[PDB]
Amino acid sequence: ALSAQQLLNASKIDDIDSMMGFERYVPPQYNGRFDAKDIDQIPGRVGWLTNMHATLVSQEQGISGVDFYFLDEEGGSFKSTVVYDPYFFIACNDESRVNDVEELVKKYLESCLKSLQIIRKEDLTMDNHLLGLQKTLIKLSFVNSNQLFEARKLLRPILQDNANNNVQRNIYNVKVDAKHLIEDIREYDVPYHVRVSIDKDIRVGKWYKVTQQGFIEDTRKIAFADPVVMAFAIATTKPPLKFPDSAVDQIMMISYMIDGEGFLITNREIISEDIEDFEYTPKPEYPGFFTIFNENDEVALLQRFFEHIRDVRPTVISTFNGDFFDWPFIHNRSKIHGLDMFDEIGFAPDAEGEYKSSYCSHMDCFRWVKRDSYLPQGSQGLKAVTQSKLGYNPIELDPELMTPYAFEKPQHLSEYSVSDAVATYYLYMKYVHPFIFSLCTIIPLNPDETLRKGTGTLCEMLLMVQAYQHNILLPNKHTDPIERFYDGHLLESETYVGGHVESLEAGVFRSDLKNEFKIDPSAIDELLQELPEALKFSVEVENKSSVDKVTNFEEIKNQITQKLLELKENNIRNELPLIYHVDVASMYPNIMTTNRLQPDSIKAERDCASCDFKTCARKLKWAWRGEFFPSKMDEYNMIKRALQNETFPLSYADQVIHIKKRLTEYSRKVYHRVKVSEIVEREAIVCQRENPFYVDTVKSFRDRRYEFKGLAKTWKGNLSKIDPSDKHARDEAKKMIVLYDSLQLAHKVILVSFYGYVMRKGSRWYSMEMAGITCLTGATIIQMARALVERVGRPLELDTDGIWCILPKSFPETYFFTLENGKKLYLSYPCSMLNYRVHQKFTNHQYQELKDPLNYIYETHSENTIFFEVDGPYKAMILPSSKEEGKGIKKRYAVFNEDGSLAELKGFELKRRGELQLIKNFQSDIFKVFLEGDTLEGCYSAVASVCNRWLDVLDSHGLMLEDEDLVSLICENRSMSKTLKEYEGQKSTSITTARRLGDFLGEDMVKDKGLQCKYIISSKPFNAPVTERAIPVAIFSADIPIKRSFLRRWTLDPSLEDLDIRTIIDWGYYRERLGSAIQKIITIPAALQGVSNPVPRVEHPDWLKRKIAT
DNA sequence: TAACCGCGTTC
DNA sequence: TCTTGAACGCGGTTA
Ligand SMILES: Nc1ncnc2c1ncn2[C@H]1C[C@H](O)[C@@H](COP(=O)(O)OP(=O)(O)OP(=O)(O)O)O1
Ligand SMILES: [Ca+2]
């Protein structure tokens, strides 16, 4: 019935594709040799596939197909279409009566079925499926996806009927119908365009020849084509102290760039002084000359925009958050001028509210920043991404001064708008475009979806490609039960124990200062007898070389034990430290690949016993955690019996809500607790013989990442080799390092999402057991590593796969082998001595792999890809301490390089989005001062100097700060994940600020989720909770009669005329906050390091006073 | 004071 | 509709 709507949509897409140079190309005819080795002979048209979309065509109801958008070698563009029948399978219980089902479904689905056929597939959840047994299914094929749905609609009813007890009519009777044989439907929830891309092995970014036989990969061409790339950014008028609205506000300026060339278009109706050609080259690598069009009115701006789009024919349009600001604004402003943007440039919102087009992919760079840039949310704004990635500080302009600068400073506005463009285009070209289009060559998705989809969904696709190419039947998406019980107690949450985190030592540790070490002798003993096989291991495994080919093996073997000797008899020494960090590379991946860990490889003793019941078993343990009400099962009945009369004028999911609520109070009433958390150590069997398509997929992507990681390591040294005198060489080498580090980091979230996918909702390969084993194993490796560095040094902090430590300046350090050829083989004893212990204790000797598929012969061997990598030595490492006795602070510290630059700053308020600007600016000013001072006491003093400097300001009640600089240093800018309406009954500074932002300015302030709550804490009302004294810092720039009235009720002081900022601030609250930061970063850690409180203006807590005088 | 929540980091 | 995980810090309220 809705077909016509789908047929109509496709049609219009063709007209637009034609309007942008995409004519549907049908290739010539040919009857001869198909083999790809004859590509030049076969007739057709080669092209670089840039984009693909599902569609509906008629013979010349629609028949499903996929449009394929190409850029040919001769500088042209063309479209081509493959047709593929949508299809899903039917499973059966008794595989003897498959034909009865086949006949039944043929007559039942006569309305929608086109064809049908028995097929066989591998099923990894079947007994003796490894010995060669296949799964029989019925392949339902259809003309289009619409009819495939109608089937699922006509089959799901049966599926529910076979799951409900059959209502017999005769009680006394003592054959089975064909409907009762349908077990399930399978591979039914696969996107059609994805289905075609997998089944025909077509990928975006690959070179193909389009022939009558089909598509052929011209693997001779490896380099991408160069599509026309445009990035654009808009500028809007905006109510003072409010947000832009497409209903009233106008576009004033639109900057954009097209393949290196820069353009600006201005609305003279708002921009007064006409703008002319100028140049913004932020850095030499980022050229950007700009020509300007000064259109008269706003519709001439939109018209000039659409006209130019059609001119250059762009296959890629890049923005920064254009999906939810730029595009929807241009759409409404075109609508309010009676302009159909679909009719004009073929863009429209899809079912997610994002703006896509057929001929052109919309590359919202923000999507990449959120997912792949590996940047914190406090840096995912255009300015920070421009600084972190492009490397230049962009032009900034206060949004409240963009509307008036149309009159006042129109030049300053034009530079800021082209600033947004330059940063957007060169961000896309240098970073996004290579990563996205190259990822498209292995992921069966077009660029639009490769950029936006969740990383878990990406892993799914990759895995779907393997499972299909190995004829493995896809498991359906996982579903969680609505309730779940344990020991009679209802479960709230069950999970597993994640990574092992440890804060051990706090305070300052510096290269120029000195530290005490208590060396375990018996650990030096353990290291000296582990010495021989480790040194062979370092060259044989870590460097993959022969012992008898390296020269100075014995030369090193003694120099290390010499220091091991001088450190053995002198097991108590006070020297300088060496600050090092050790990290296992791709830990959870390498833990999975090493152990053949994958969801299907996990079995009970029930099933693998039914196979070859023996190295099928790598018995591995994981730690289960459940959170459950203390109510026993009998208590549950009472609540179930009681809760039956809630409302009158209920779905199961709705009915669960009330059961939970009443169960909290009943559980809290008698056991004096609401949640019980129990650790149940568990065990799982992972068969070493299962089809390893999952774990191999993880290994492919891991190796995919190692290339870029190894290439960054390679170009690091190239910089070291080039003398400081040659700039260009160094500069280019720096440019290479930045490129390769981004590439390896962008692959990281996908590689780790392979371990995350096993817990994702709707996952096809769900295993809590697998995830737990991965996590636990790793905690055991890092704790085993800690136990050793404890014995030979002082480890400072530890997190999952990482260890921060200081080592005696004389512990064995680094050593360079000399190969007989004339090569230098690197050796770092500290890292390599750890690696051995892992290989001797965490190596899979049951790793079986299929050698002979015909005779089903497996060959056990030994696998271990778990390697520590070492970074260092560092000059300083500042770790904080808790305010509570004994407690420490994890996931938070600062490190400094040999040359003093900030190595790593982790976890602190400075990096996070929001938080109090005081602390951020304080933290950004102090950490660099722990590098000052000539001893731990002189160090903590230079810190205290700038500590008192910041303290002075607070006690000075802001007298030293200009009002403008004052608020920009006292404001807290927390964000709201949702709209206000959804935090009902909760209390926070963000909720109050939002609630007060609304009355002060309007309900249209809190309409959208993601509100920036910029607030300041007031003194009045006195002795009232802090969530109630949150003042919007916007009121302090509002009208004086608006200001007063609100500030009076917010303070509950109806007779207050003093509106000056400094009288309202509760400096006491700010002093406490700044006080805790001083305690945690300076004074307390000093006390645990034996220094006296170096900032005596901030006291110690009671317990820590009582412990200096023990 | 311990339990608990939202945000946003570190893995 | 989509949709990687757990561990942790911190200000702040809740029992
Ligand atoms: N975003 C994430 N999602 C899921 N698991 C993650 C994520 N980040 C880290 N992990 C887990 C899996 C990692 O192997 C483990 C150690 O973190 P980390 O060392 O940063 O990554 P890694 O060891 O995979 O990569 P690298 O080679 O860069 O060290 O923590
Ligand atoms: Ca790691």
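Numbering of chain A is taken from Swiss-Prot, so the residues present carry the numbers 31-90, 112-225, 232-670, 675-710, 726-1186, in order.
Method on record in the header is X-ray crystallography, 2.7 Å.
Here the Cβ of each residue, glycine as well, is placed from N, Cα and C on the backbone.
Of all Cβ atoms in the protein chains displayed, 23 besides its own lie within 10 Å of the Cβ of A:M644 (mutagenesis position). Record note (Swiss-Prot), mutagenesis A:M644 to G: Increases rates of C-to-A transversion substitutions. The unchanged residue is displayed.
Experimental mutagenesis at this site is recorded by Swiss-Prot as A:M644 to I, annotated: In POL2-9; temperature-sensitive mutant.
For the mutagenesis of A:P710 to S, Swiss-Prot gives this note: In POL2-18; temperature-sensitive mutant. The structure shown keeps the original residue. Its Cβ placed at the centre, A:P710 (mutagenesis position) has 2 other Cβ atoms within 10 Å.
A straight line from the CA of A:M644 (mutagenesis position) to the CA of A:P710 (mutagenesis position) spans 56 Å. Spanning 21 unmodelled residues, the straight-line distance from the Cα of A:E90 to the Cα of A:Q112 measures 13 Å.
In three-state terms derived from DSSP, A:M644 (mutagenesis position) belongs to a helical segment. Calculated from the flanking Cα atoms, the unmodelled 4-residue segment between A:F670 and A:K675 spans 7 Å.
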